Amino acid sequence: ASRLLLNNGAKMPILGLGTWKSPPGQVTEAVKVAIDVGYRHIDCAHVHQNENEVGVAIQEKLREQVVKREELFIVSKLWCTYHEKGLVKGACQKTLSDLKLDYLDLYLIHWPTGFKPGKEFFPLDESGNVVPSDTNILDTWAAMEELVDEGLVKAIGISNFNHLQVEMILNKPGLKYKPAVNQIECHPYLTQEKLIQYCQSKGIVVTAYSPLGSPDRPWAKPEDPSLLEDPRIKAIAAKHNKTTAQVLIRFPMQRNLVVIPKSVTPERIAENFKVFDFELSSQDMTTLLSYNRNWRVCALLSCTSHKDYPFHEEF
Ligand SMILES: NC(=O)c1ccc[n+]([C@@H]2O[C@H](COP(=O)([O-])OP(=O)(O)OC[C@H]3O[C@@H](n4cnc5c(N)ncnc54)[C@H](OP(=O)(O)O)[C@@H]3O)[C@@H](O)[C@H]2O)c1
């Protein structure tokens, strides 16, 4: 539809606006335009370093009465340097301050990896490697569950968890709140059929991040594949008189995924909204799926020997 049902009874807008890499001085206007255009779901994160400026736009549209607060679906995520039981509430409350809300709709564990606490997002040792916390996924999940019981967040979820990491929360003794959502990377070059099949079979909603292949990721190099300019995908968009981005956004939606394309450009924020009015044939969907090449934009490459690195498992 336009919203999917979560295991807590709330409904989550199938389209949201991503805000990673959105400069603090453009994102306020970006979020204001999104909300005006009809977006009702914004994907945030403390590590983005722009939640204060996202929060300025949200407050403005609330006070303008363009939207009521219960119409909005705001998501953020707990960064890896706050996995300690004693740090989780404090990280949540900081995010709530910057965003200027009194609760979140969904709050995700950003990565399954815990890092040493401190002021660096990626703490390094003598030899320049990332310093891990000795915390585990289950301790952190218990801290998250508390935030539901105190009324700070309505739902809790995970991001970049492999199927065995999800299983481990699912089999936790005394598990009180199931993960509502697993936000993972997903597009025609990394189609994630096994992990999406698993999560959907557990009643867990999947959100596809980097739908367009994150052409603005910091580590981009030119040999790299570009979805937005794949001549095969352009042909499919030509056939529907749509843009290739509009096709890349409609693709997850028809797999019953939530999708969160990022833009700070007003015409593109608008273009990206115009995806509810057409449909890919099953032939187009199969063709799109056949393009997989197991290519990840985000492989958290500095943590490949972390005890909790998610991407050594098949899925
Ligand atoms: N949970 C995680 O670990 C994680 C990791 C990565 C991403 N995410 C979430 O997923 C969101 C989306 O992922 P992403 O930011 O990597 O990349 P993306 O959404 O795949 O691509 C964003 C890039 O595509 C461009 N773009 C937007 N609309 C376009 C259009 N219609 N035509 C051409 N180009 C277009 C943007 O340009 P302009 O802004 O220049 O318009 C920006 O350069 C993030 O912002 C974040 O909120 C989460």
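To match Swiss-Prot, the residue numbers of chain A are left as they are there, and the shown ones run 2-316.
This entry, so its header tells us, was determined using X-ray crystallography, 1.8 Å.
Cβ atoms here come from the backbone N, Cα and C positions, even for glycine.
Counting only residues at least six positions away in the same chain, no Cβ atom sits under 8 Å from the Cβ of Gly10 (NADP(+) binding site). Feature annotation from Swiss-Prot assigns NADP(+) binding site to 10-19, 211-273.
Looking at Swiss-Prot, you'll find the mutagenesis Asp44 to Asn noted as follows: Reduced glyceraldehyde oxidoreductase activity. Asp44 (mutagenesis position) falls within a strand when secondary structure is assigned with DSSP. With a 10 A radius on its CB, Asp44 (mutagenesis position) counts 26 other CB atoms from all the protein chains.
Mapped onto three states, the DSSP output places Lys78 (mutagenesis position) in strand. Residue density at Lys78 (mutagenesis position): 25 other Cβ atoms are found within 10 A of its Cβ, drawing on all protein chains shown. Quoted from Swiss-Prot for the published mutagenesis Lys78 to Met: Reduced glyceraldehyde oxidoreductase activity.
The number of other Cβ atoms within 10 Å of the Cβ belonging to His111 (mutagenesis position), over all protein chains shown, comes to 20. Looking at Swiss-Prot, you'll find the mutagenesis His111 to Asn noted as follows: Reduced glyceraldehyde oxidoreductase activity.
What Swiss-Prot records for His111 is substrate binding site.
Among the binding-site residues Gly10, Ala221, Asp231, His241, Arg251, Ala271, no residue has its Cβ under 6 Å from any atom of ligand 1. Residue with the densest Cβ environment among the binding-site residues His241, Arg251: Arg251, by other Cβ atoms within 10 Å. Just so you know, of the binding-site residues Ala221, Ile261, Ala271, the Cβ with the fewest other Cβ atoms around it within 10 Å is the one at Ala221. Within 10 Å of its Cβ, the residue among the binding-site residues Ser211, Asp231 with the fewest other Cβ atoms is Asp231. Between the alpha carbons (Cα) of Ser211 (NADP(+) binding site) and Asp44 (mutagenesis position) lies a span of roughly 12 Å. For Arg251 (NADP(+) binding site), the nearest neighbour among the mutagenesis positions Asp44, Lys78, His111, judged by Cα separation, is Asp44.
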